[PDB]
Structure formats: structure tokens, C-alpha cells
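J.: The structure's right below; bear with me while I get my questions together.
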Amino acid sequence: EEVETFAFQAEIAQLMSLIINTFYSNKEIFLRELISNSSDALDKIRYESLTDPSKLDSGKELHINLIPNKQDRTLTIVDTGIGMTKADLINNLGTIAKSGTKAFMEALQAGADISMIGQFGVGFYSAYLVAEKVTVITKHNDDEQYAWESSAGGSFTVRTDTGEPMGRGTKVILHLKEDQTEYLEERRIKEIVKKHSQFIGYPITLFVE
Ligand SMILES: COc1ccc(-c2c(C#N)c(N)nc3sc(C(N)=O)c(N)c23)cc1OCCCC(=O)O
């Protein structure tokens, strides 16, 4: 406390189980999905900045940072996008995930594979292909800083983040599974970004250790 615990809607909990328990070797797709979500959040603040330029008072730079940390076994994806309010964070992290899960779970029977997850607007959950726990720190102009967290298992927590303020944006912290540490390696991250994120309209900085 003051930590609020919530149950995932039944379909999202099932989707997370499917992602965690399905044998699927092409795990690298998680990075493309998170970067594309960060790209969308950055387009949103850019669209709002055209009408109201004071939306950029919380930070003018529009970028994506990829931060690996071998000591903590984390891969962090930071964007200075629109960010999420507490309600956005609680409402399936600002999506229609309940309907998207239906169409995706249906498509997986119709011949589709896990790599097509983003076409159903639930690409965020592919983080669970590599992460045993996901922490999302977010700051929206119209709200305070919040930390969302889940190790799956049907629940998630939400608390006010009293940590390092970030002005505006979202930080997706992937606490990697013990067998997924290749995603902490520079050449591996660089290869994935080059393969799946070559035409992202924002600078992508890969931090070094
Ligand atoms: C479970 O799905 C998502 C879960 C989280 C996000 C997210 C991420 C990520 N990762 C991010 N870095 N920043 C933001 S700002 C924001 C908002 N204001 O709402 C988001 N929702 C959002 C997007 C998600 O689906 C988007 C595709 C689908 C679509 O087009 O809505």
C-alpha cells in the first residue's frame, strides 16, 4: 500500500497465458511491437502539439531510448510520447484489448502466427515472450506519474510513482527471463532494430553499458 491490485479482464488473462505457454521461437518480435507503440504515442503528442504548442512544455524532444542493464537483467524502452493517465493505464493500458484478443485468438486458429499480434492492437503483451515481469512508468500532461506492474498470473498493480520524474512519456521495463538475456546484447538489439524498425519516424538511441 498505497498499491491497488486489479484482475485482468478474462480474455487478456487468457491471451497472456497463451503468450507465456505457447512454444514460439521468434521472440524478438516483442521489440518491434513496443517501438511501434512508442512511435504511436509520439505521433499522438505531435498531433496535439500542432493545435496546442504548450503540450510540449513537459519536454520538446520526441525520441525513443533502448536501455539494457545486465546487472538488473532489464531492457527498458523509453519514449517521450503522450503518456497515460491513471484511467488509460487501468483501461487495458489505453486500448480495446478485450475485442483485439478475441480477433487474435480467432486468427491463430485461421492460420495466423504470434508475430501478427500487432495487427490486433495487443502487441504490448508480446513483452511476456521475453519478460517474467513488466513495469510501465508513465506520465501524461493531464495527470501524475504512475507505475503499472504485472508478472502475469491474472493480476496487475497500479501505484503513484514517487521515483525519478520523467516529464512526459512512457517507460516499459522488461524484467527478462533467465534464458532471454541475449536481448541485453548490443549487436542483438541493433540487429532486431535494423530488421523490424528501420523506418520509424523518431530517433532510436541504443544505450551502451
Ligand atoms: C495493450 O495495448 C497497448 C498498451 C500500451 C500502449 C502504450 C505504450 C506501449 N507499449 C506506450 N509506450 N505509450 C502509450 S501512450 C498510450 C495512450 N495515451 O493511450 C498508450 N496506450 C501507450 C499501447 C497499446 O496499444 C497501442 C496499439 C493499439 C491502438 O491503436 O490503440
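Swiss-Prot numbering applies to chain A: residues 15-223, in that order.
Just so it is clear, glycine is given a Cβ too, placed from its N, Cα and C backbone atoms.
Mutagenesis annotation in Swiss-Prot: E47 to A, described as Strong ATP-binding. Strong interaction with HSF1, HIF1A, ERBB2, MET, KEAP1 and RHOBTB2. No effect on interaction with TSC1; the structure shown retains the original residue. Among the mutagenesis experiments that Swiss-Prot reports, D93 to A is described with the note: Impaired ATP-binding. Strong interaction with HIF1A, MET, KEAP1 and RHOBTB2. Loss of interaction with HSF1 and ERBB2. Los of interaction with TSC1. Listed in Swiss-Prot is the mutagenesis experiment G97 to D, annotated as follows: Abolishes ATPase activity.
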J.: How big is the Cα-to-Cα gap, in Å, between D93 (mutagenesis position) and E47 (mutagenesis position)?
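T.: Pair distance, Cα basis, whole Å: 13 Å.
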J.: With a 10 Å radius around each C-beta, find which of these mutagenesis positions (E47, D93, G97) has the fewest other C-beta atoms nearby.
T.: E47
J.: What does the structure give for the C-alpha distance between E47 (mutagenesis position) and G97 (mutagenesis position)? Integer Å is fine.
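T.: Per the Cα atoms, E47 (mutagenesis position) and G97 (mutagenesis position) stand 16 Å apart.
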